[PDB]
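Here is the structure we will look at, set down as structure tokens.
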4 protein chains.
Amino acid sequence: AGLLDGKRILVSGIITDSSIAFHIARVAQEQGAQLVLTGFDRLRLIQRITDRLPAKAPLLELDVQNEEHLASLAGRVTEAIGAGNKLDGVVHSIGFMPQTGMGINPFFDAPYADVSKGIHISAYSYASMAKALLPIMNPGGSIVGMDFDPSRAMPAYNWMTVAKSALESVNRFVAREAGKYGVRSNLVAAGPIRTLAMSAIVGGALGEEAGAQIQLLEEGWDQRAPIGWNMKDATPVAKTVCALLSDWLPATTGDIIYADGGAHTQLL
Amino acid sequence: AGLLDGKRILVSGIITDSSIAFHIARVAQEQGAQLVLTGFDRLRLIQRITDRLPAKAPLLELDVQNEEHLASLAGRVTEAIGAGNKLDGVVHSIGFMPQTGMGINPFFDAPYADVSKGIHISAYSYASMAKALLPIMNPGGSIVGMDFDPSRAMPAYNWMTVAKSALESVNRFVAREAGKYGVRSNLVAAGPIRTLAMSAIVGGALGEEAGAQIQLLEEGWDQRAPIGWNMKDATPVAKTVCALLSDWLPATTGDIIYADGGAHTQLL
Amino acid sequence: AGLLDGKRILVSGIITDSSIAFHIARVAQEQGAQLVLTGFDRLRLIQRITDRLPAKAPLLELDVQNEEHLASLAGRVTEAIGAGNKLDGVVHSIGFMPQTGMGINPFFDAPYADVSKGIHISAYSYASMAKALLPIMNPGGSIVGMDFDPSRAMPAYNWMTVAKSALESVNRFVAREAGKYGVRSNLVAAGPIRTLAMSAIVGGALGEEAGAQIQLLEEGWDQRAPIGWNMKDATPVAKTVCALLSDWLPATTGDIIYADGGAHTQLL
Amino acid sequence: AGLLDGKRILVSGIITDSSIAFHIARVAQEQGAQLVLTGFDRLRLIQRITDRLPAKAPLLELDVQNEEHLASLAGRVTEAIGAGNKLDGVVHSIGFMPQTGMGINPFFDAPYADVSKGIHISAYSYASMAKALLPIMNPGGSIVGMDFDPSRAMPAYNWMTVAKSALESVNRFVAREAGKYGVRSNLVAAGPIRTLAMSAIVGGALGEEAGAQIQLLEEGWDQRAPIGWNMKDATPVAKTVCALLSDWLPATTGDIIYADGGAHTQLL
Ligand SMILES: NC(=O)c1ccc[n+]([C@@H]2O[C@H](COP(=O)([O-])OP(=O)(O)OC[C@H]3O[C@@H](n4cnc5c(N)ncnc54)[C@H](O)[C@@H]3O)[C@@H](O)[C@H]2O)c1
Ligand SMILES: NC(=O)c1ccc[n+]([C@@H]2O[C@H](COP(=O)([O-])OP(=O)(O)OC[C@H]3O[C@@H](n4cnc5c(N)ncnc54)[C@H](O)[C@@H]3O)[C@@H](O)[C@H]2O)c1
Ligand SMILES: NC(=O)c1ccc[n+]([C@@H]2O[C@H](COP(=O)([O-])OP(=O)(O)OC[C@H]3O[C@@H](n4cnc5c(N)ncnc54)[C@H](O)[C@@H]3O)[C@@H](O)[C@H]2O)c1
Ligand SMILES: NC(=O)c1ccc[n+]([C@@H]2O[C@H](COP(=O)([O-])OP(=O)(O)OC[C@H]3O[C@@H](n4cnc5c(N)ncnc54)[C@H](O)[C@@H]3O)[C@@H](O)[C@H]2O)c1
Ligand SMILES: O=C(NCc1cccnc1)NC1CCN(c2ncccn2)CC1
Ligand SMILES: O=C(NCc1cccnc1)NC1CCN(c2ncccn2)CC1
Ligand SMILES: O=C(NCc1cccnc1)NC1CCN(c2ncccn2)CC1
Ligand SMILES: O=C(NCc1cccnc1)NC1CCN(c2ncccn2)CC1
């Protein structure tokens, strides 16, 4: 009798046990959803990590920059869920920006080849995934992507902020296409989460200046948030994604839900 | 095993069977919530209307302009739910603007005494209700109010648009105070709903010009909405309010959720 | 050969030599404008203060809460500028909120009579002034009001923030009416300025807590602003108001121009 | 005694007599500015077109995708304005999106190679130009770029809307870097202008459906604008760019000024 009882949902973006997608997958399974998982490059690691989920789920390879992977995706998902069955939900939890684009060097020194790779994976792929999966989605379905509020500039995040501004625009166009299938498209703008990569940045992987800036930036959320913010807890973010995958927000599309403790609503 | 199983929720704003609050109350009861209702002026009518809800609920008198009604509210609610029990949710579904403020005459011709009455009932009362009820709310609780997107000016809505801009500001301050109690505060910005008063305006109760403008304004929503908009169906709005009252959006506060078919995200 | 050569402009809001309106008036006169000034309550003080402006200007009494003052305003201005002449510009630099509404006590403890007085003077009066003066304004004319960004909640500003949210909504409706006369209506959202009242608040006139919060709040602007922010210098704000009064922003109306050093565009 | 008397300004983006940059260049020269022009690919055509400007100006070749052109730009500008002299202003009026990205085919059918080329020219190049020219800019200087409001999705504009969302984000980061030189960075969001390319689209160059959608979209501006909108008149847009290049908006940076007749402030 869970929130997502009987729903078939595809979850992308698991790489480690600290991935936001790992927590989305765990909460969705606790709420009765039947999952299909997609992974990039390190498939042996991803299978070993996902063995720790409450229930066993099939794992499919998906590199969003690979045209062949995207062209065969719908057929591979149909084989995993069985003929005559369709998806009720899709979770995009994919992001990447080369070090040159995220504070290892000044904003002006990031080459366009690096920025373009980052925009392909972080923004264009949201449209790529919707194109591939909408023909195998049921009416009343839901597509959810992960965002980080880019309305104002900030230190070190640099070109990844630009990629998120592009993603928010892409989401509004995806909602127009998804609407024809009776499917909603929305993003969850989360507060900062201490994943393995974020902890490494704070530890100085992109230089001391960038590390100090990210640490101070992350600390501002708990101070501003009227209900506080715990960067070591991904469960409130996972619950918000599940709310959008459910039948309980049926009139919301092309939109952004903020799971940030209310920090974006307060100046100080 | 409903979305709101075991929750004690106060619902204000029922006047007829077409009130948005009537639909919020019905959905909340179908989802296992135990309600307390508040009504203004026509208590015999409200009792007769609420006899049609799935379950019987106690009805309390509340005029938000009456200081005595607000001062005794917490004690009257405690008597209705029993000593030692507290509320888990509060629904503000209250609004009013005199005819002079809503298109019966030009924008510049509305006297301040009329505008002030409208702002008292539609915006200040959101803070009044939170002040009265937060001392009897449990941690993890939720306060929800009804909004109509006022970010851009529009024909005929006139000073009620100004009252909604004030309400959105009030909501951000209420979230600061509610946070100290472990309580969230949010608004649902709904698309237009054909209540008795809205149908009367379309029928020309505020003059032909205002009626023609409101009819054309309301018709724009379904055209712009990627998933469409049915002004004769309040159920998607009621479901969204219940989503905010639940434990499934635990990191959202001082915010606005749009239940408008995605119309605010599209230009044409 | 100044920016405003030959223009007839009404400037409201002068009380002391630290008033934002005093600096707007000085810059407008240096740029060739012919002024008419309006003052409230302390007319002997205002005449003595305005004797320090580069040129002598007629001073008229205007209490925005007084219906008689507003009804006679157009006739009194016509007498001052001469029959057959009209205004090219209007500056609204009026604001007030009782101490109960600005941090001397908690947000929930401000009585509605006090909040209503504050909203009348700070927001409704923008519509009152436009109603009185549009019949004596030339096509190509400009109305400008003073704003303080209220999109996010902040400590101590409390109900004055709510009044500014209402003012921004009022400005969008005033633009609809002013457009029929070929007149623009806009607001300037300024960064914090150390006027006599603001210095007194920092000095603890509204209590130590409010003073400490306002001081820290004000200090954040210079840190966030890419070009910095000097709270002791009103000249950049006065120049921005003159830009809107000129013929150089002819396609901007119902809008907000930010003269805050770019602080609102940066998170940290 | 013009608005820009004695200022040295670089203007990019002239291709025909209908280019927005042609009108910016003409108004800047009428206001006393000394110009340097940059052109792409068709240099013989651009020289012939710019012979019609009020004053003769040097023309330099600049393809924003060419690393060599950008590396030599500052030296070539210094040679044109003379040693010991620096620029006071820079105008970015550059945009491009392949037909696949602007309605000749569905949104999902635009290949990433085409979208990436469009984002390089329309958004990344704003950062490229600032990097090349800031070392030869005077304190008090100004950088201005051209925008088209992308906050909401719209028919046919498709991936060019996504490119504008990226440009707005880039502008906020450019303001951080430019601030170190005492230079402002802002965008002008203009209403639709009937350039040669826009007239060809309305005439069906990108298919009948796209043409019909663009014509209806463009027609909405004049209806919504409180002061109206003339798509055949670029002079109000050129005046707004000159206002930002002047000393009259000295506290505005990382921002957007809307020269759209106030259309973005009104729903209907
Ligand atoms: N961590 C935070 O503070 C935070 C906050 C808000 C939003 N987000 C967003 O949440 C999402 C998930 O990030 P995360 O923080 O969990 O980090 P993560 O490293 O755990 O997840 C990112 C995922 O992207 C995948 N990926 C990269 N390139 C790919 C490609 N070519 N094809 C397919 N998959 C590819 C990686 O394999 C990985 O699984 C991202 O969109 C991120 O921007 C993160
Ligand atoms: N109908 C729409 O199109 C629409 C759309 C979005 C939001 N809303 C908002 O939803 C809310 C509910 O409105 P509705 O459309 O259901 O209409 P409604 O007439 O059914 O409800 C408004 C309620 O306000 C109550 N009220 C008025 N003055 C009061 C006072 N002094 N004290 C206490 N209660 C008082 C009335 O008794 C009534 O129950 C309002 O805030 C309205 O602005 C309506
Ligand atoms: N000082 C700041 O930090 C700051 C920043 C942004 C915006 N503002 C705004 O600028 C405007 C001017 O304020 P200021 O800071 O120069 O302070 P101020 O005290 O010098 O000016 C406010 C003016 O309002 C007038 N006023 C009050 N009640 C009135 C009434 N009933 N009728 C007519 N006039 C009345 C006062 O006489 C005074 O001249 C206000 O709208 C204020 O909110 C101030
Ligand atoms: N026309 C409108 O309705 C409208 C409205 C708002 C904003 N804009 C924006 O105004 C700007 C100017 O466009 P326009 O409408 O005057 O059209 P336009 O065709 O006259 O100008 C665009 C310019 O971009 C140049 N360009 C293209 N690729 C280039 C490259 N690789 N290197 C250098 N220059 C390159 C072209 O040569 C041309 O001069 C664009 O950013 C456009 O998006 C246009
Ligand atoms: O989006 C975020 N974090 C949000 C944030 C911003 C500021 C402060 N705290 C948190 N992280 C993603 C994670 C995936 N990516 C990545 N991972 C590995 C290598 C390269 N890139 C891109 C960045
Ligand atoms: O907020 C709305 N409607 C939203 C809307 C706007 C534009 C087009 N369609 C819908 N209605 C409320 C209802 C309660 N009020 C009221 N009721 C009775 C008498 C006076 N006022 C105030 C107005
Ligand atoms: O709007 C402002 N200041 C903006 C601000 C906000 C936060 C930090 N720094 C600056 N001041 C006005 C001034 C006129 N008013 C007033 N004056 C006298 C007595 C009562 N009220 C109302 C408030
Ligand atoms: O940005 C605009 N127009 C704004 C607009 C949007 C919707 C309705 N009316 C106007 N035009 C530019 C012009 C330069 N570009 C271009 N030119 C030639 C070939 C390819 N691309 C890119 C598009």
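Each residue's number is its place along the chain shown, starting with 1.
The way this entry was determined, per its header, is X-ray crystallography, 1.7 Å.
Backbone N, Cα and C define each Cβ position, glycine as well.
Residues annotated as NAD(+) binding site in Swiss-Prot: B:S19, B:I20, B:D63, B:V64, B:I94, B:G95, B:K164, B:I193. Annotation of the mutagenesis experiment B:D147 to G (Swiss-Prot position 148) in Swiss-Prot: Confers pyridomycin resistance. Has no impact on the susceptibility to isoniazid and moxifloxacin. 14-fold decrease in NADH affinity, while no effect on catalytic activity. For the mutagenesis result B:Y157 to A (Swiss-Prot position 158), the note given in Swiss-Prot is 1500-fold decrease in catalytic activity while no effect on lipid substrate affinity. Looking at Swiss-Prot, the entry for mutagenesis of B:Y157 to S (Swiss-Prot position 158) says: No effect on catalytic activity. Taken from Swiss-Prot, the feature substrate binding site covers B:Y157, and the record attributes it to experimental evidence. Quoted from Swiss-Prot, the note on mutagenesis experiment B:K164 to A or M (Swiss-Prot position 165) is: Loss of enzyme's ability to bind NADH.
Residues near B:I193 (NAD(+) binding site) in space but far in sequence (CB under 8 A, at least 6 apart, same chain), listed by position: B:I20, B:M231, B:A234, B:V237. Comparing B:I94 (NAD(+) binding site) with B:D147 (mutagenesis position), their Cα atoms are 10 Å apart once rounded.
Looking at B:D147 (mutagenesis position) and B:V64 (NAD(+) binding site), their Cα atoms lie 17 Å from each other. Overall, the recorded NAD(+)-binding residues B:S19, B:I20, B:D63, B:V64, B:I94, B:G95, B:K164, B:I193 cover a maximum inter-Cα distance of 24 Å. Remark: of the binding-site residues B:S19, B:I20, B:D63, B:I94, the most isolated position is B:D63 (fewest other Cβ atoms within 10 Å of its Cβ). One residue stands out among the recorded positions B:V64, B:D147, B:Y157, B:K164 for having the most other Cβ atoms within 10 Å of its Cβ: B:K164.
Rounded to a whole number, the C-alpha distance linking B:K164 (mutagenesis position) with B:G95 (NAD(+) binding site) is 9 angstrom. In the three-state DSSP scheme, B:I94 (NAD(+) binding site) falls into the coil class. The 6 Å Cβ screen around ligand 6 retains B:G95 from the binding-site residues B:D63, B:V64, B:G95, ordered by sequence position.
Straight-line distance linking the Cα atoms of B:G95 (NAD(+) binding site) and B:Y157 (mutagenesis position), rounded to a whole number, equals 13 Å. In this view, B:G95 (NAD(+) binding site) is surrounded by 21 other Cβ atoms within 10 Å of its Cβ, with every protein chain counted. The two recorded residues, B:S19 (NAD(+) binding site) and B:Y157 (mutagenesis position), show a Cα separation of 19 Å.
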